[PDB]
Amino acid sequence: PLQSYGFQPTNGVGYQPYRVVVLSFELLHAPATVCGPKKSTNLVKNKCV
Amino acid sequence: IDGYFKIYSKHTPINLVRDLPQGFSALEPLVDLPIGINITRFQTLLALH
Ligand SMILES: *[C@@H]1O[C@H](CO)[C@@H](O)[C@H](O)[C@H]1NC(C)=O
């Protein structure tokens, strides 16, 4: 079933290897576990925030 | 709860080996895991002596 790719340094761009990574996001009626950290700020006291 | 397995705990001295300490308990959470898997049955896992 399998055949190898001729990934050679002499190939034109269309036949050069490309590394593909896909980040798939699963949003279910289940607890979320992979969150962005967002950006932090410094604490300011004695002012309206 | 909502896919999270939670474990709360506390430690209290025993006056009777086969019975409970008296007075009010007030246990605190240590473990809270977003698994998404149900529990209908509980088995205590014992170590062999
Ligand atoms: C938990 O219960 C839900 C609601 O019926 C069901 O869809 C799911 O398959 C159950 N999960 C397990 C691990 O039994």
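Using Swiss-Prot numbers, chain B covers 197-245, in order.
Backbone N, Cα and C define each Cβ position, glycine as well.
In the three-state DSSP classification, B:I210 (variant position) falls within coil. Natural variation at this site is recorded by Swiss-Prot as B:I210 to V, annotated: In strain: Omicron/BA.2.75.
Looking at Swiss-Prot, the entry for natural variant B:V213 to G says: In strain: Omicron/BA.2, Omicron/BA.2.12.1, Omicron/BA.2.75, Omicron/BA.4, Omicron/BA.5, Omicron/BQ.1.1. The number of other CB atoms found within 10 A of the CB of B:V213 (variant position), across every protein chain shown, is 5.
Under natural variants, Swiss-Prot gives B:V213 to E with this note: In strain: Omicron/XBB.1.5, Omicron/EG.5.1.
For the natural variant B:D215 to G, the note given by Swiss-Prot reads: In strain: Beta/B.1.351. The number of other CB atoms found within 10 A of the CB of B:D215 (variant position), across every protein chain shown, is 8.
One entry in Swiss-Prot concerns the natural variant B:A222 to V. Its note says: In strain: 20A.EU1. Sequence-distant neighbours of B:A222 (variant position) (same chain, six or more apart, CB under 8 Å from its CB) are B:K206, listed in sequence order.
Under the DSSP three-state reduction, B:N234 (mutagenesis position) is assigned to coil, being neither helix nor strand. Here the residue is the original one, while Swiss-Prot reports the published mutagenesis B:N234 to Q with the comment Increased resistance to neutralizing antibodies.
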Q | Residue with minimal Cβ packing [other Cβ atoms within 10 Å] among the recorded positions B:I210, B:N234 | A | B:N234
Q: Using B:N234 (mutagenesis position) as the reference point, find which of the variant positions B:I210, B:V213, B:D215 has the shortest Cα-to-Cα distance to it.
A: B:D215
